[PDB]
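Q: Structure in structure tokens, see below.
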Amino acid sequence: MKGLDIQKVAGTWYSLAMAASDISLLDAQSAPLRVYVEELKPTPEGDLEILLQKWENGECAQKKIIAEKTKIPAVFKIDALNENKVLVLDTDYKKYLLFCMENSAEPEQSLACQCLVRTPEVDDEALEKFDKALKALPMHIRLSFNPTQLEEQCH
Amino acid sequence: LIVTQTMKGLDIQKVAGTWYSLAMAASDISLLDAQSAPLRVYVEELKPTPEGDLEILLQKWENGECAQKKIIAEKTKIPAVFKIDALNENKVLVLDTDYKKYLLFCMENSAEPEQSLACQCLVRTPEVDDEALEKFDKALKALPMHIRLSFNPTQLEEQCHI
Ligand SMILES: CCCCCCCCCCCCOS(=O)(=O)O
Ligand SMILES: CCCCCCCCCCCCOS(=O)(=O)O
Ligand SMILES: CCCCCCCCCCCCOS(=O)(=O)O
């Protein structure tokens, strides 16, 4: 996607759907890449704070990741445990956001994608765009959640 | 669910032999998610019985080993529909097949049809058949699936798709 206005993706988001290239990365509620985005907050430094949930050590834990802008407008660099690049595939700011995360050292084995939406409702158009994008990427696991799970901690 | 194969009739003799679980999908994530999830089963062989029933050799990951089991799917008065004695799955529905390449089937609890629904795409050889996967996806479009899994040929050739 050509260009991102960070100010315009601020606020609450819900992880409506996920997909990954390796099954074991989303294989469990405690799988390494099973993360639920909650809020995107621009920082005074111009970076993007990501508030998300992850099942860790037997509890739903909050994690804070900083996405720094790069020379490519849709690509960010995150200091995270298992991923280091986030690519925003598509967004309308107002309804949905499609992104992918990967570890640049192992791009194929680490690729995961998510469909984020602004409200805890099944956005069929967002899921259609997400599936169309996934058609061209080597995904072997796909997960989708219902609004009740979307309103629960760690779904 | 529409058992499309019911109209065409099912010839058990022509489904005999080796099969590979290329893809699976389920309405409830927790039933198919983990490697030891209850409905994460891998069909190995179909063997018609003298009674017209269908013996099924399958693999299942349990307690850090995988295990093999033989189950008997019993014929019914409706073609492509079978009864299986399992803890919480009791009906197998053969959605589609061409006998020579792919076989789309589903398993469900008739008592709890939607929360228990799982479906699989079986193929004759350990290769990715994207036509089979496309028929599988078209069938899944009308089912309330929330998890989908597909495997690569090496996993197809491995015990328990390890
Ligand atoms: C019988 C368990 C019910 C748990 C419901 C949790 C639903 C959240 C999404 C599925 C993750 C769960 O996947 S799991 O394989 O780790 O259980
Ligand atoms: C423009 C912002 C769009 C990105 C929002 C979601 C990115 C969060 C990625 C989590 C990485 C998880 O990394 S991990 O090491 O904890 O598994
Ligand atoms: C070509 C048709 C193949 C049909 C295979 C059906 C496999 C049955 C798996 C039941 C899982 C067991 O679940 S349980 O929890 O109830 O024991």
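Throughout, chain B uses Swiss-Prot numbering, with the displayed residues spanning 17-178 in order.
Technique stated in the header: X-ray crystallography, 2.4 Å.
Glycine too: its Cβ is placed from the backbone N, Cα and C atoms.
Dumping what Swiss-Prot says about this protein:
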type	residues	note
VARIANT	B:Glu61 to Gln	In variant D
VARIANT	B:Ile72 to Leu	In variant W
VARIANT	B:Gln75 to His	In variant C; found only in the Jersey breed
VARIANT	B:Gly80 to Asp	In variant A
VARIANT	B:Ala134 to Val	In variant A
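Situate these features within the shown structure.
A: Around the Cβ of B:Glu61 (variant position), the number of neighbouring Cβ atoms within 10 Å comes to 14. For the recorded site, B:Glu61 (variant position), the DSSP three-state label reads strand.
Non-local neighbourhood of B:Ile72 (variant position): B:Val59, B:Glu61, B:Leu62, B:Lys63, B:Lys86, B:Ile87, B:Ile88, B:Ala89, each in the same chain, at least six residues away, with C-beta under 8 Å from its C-beta.
Secondary structure at B:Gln75 (variant position), taken from DSSP and collapsed to helix, strand or coil, is strand. Within 10 Å of the C-beta atom of B:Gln75 (variant position) sit 19 other C-beta atoms, taking all shown protein chains into account.
Listed in sequence order, the same-chain residues six or more apart from B:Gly80 (variant position) with CB atoms under 8 A from its CB number zero; the list is none. Under the DSSP three-state reduction, B:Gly80 (variant position) is assigned to coil, being neither helix nor strand.
Other Cβ atoms within 10 Å of the Cβ of B:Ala134 (variant position), summed over all protein chains shown, number 24. According to DSSP, B:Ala134 (variant position) sits within a strand segment.
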Q: Round to the nearest Å and give the CA-to-CA distance linking B:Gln75 (variant position) with B:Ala134 (variant position).
A: 16
Q: List those of the variant positions B:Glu61, B:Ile72, B:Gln75, B:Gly80 whose Cβ lies under 6 Å from any atom of ligand 3, in sequence order, or write none if there are none.
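A: Near ligand 3, sequence order: B:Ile72.
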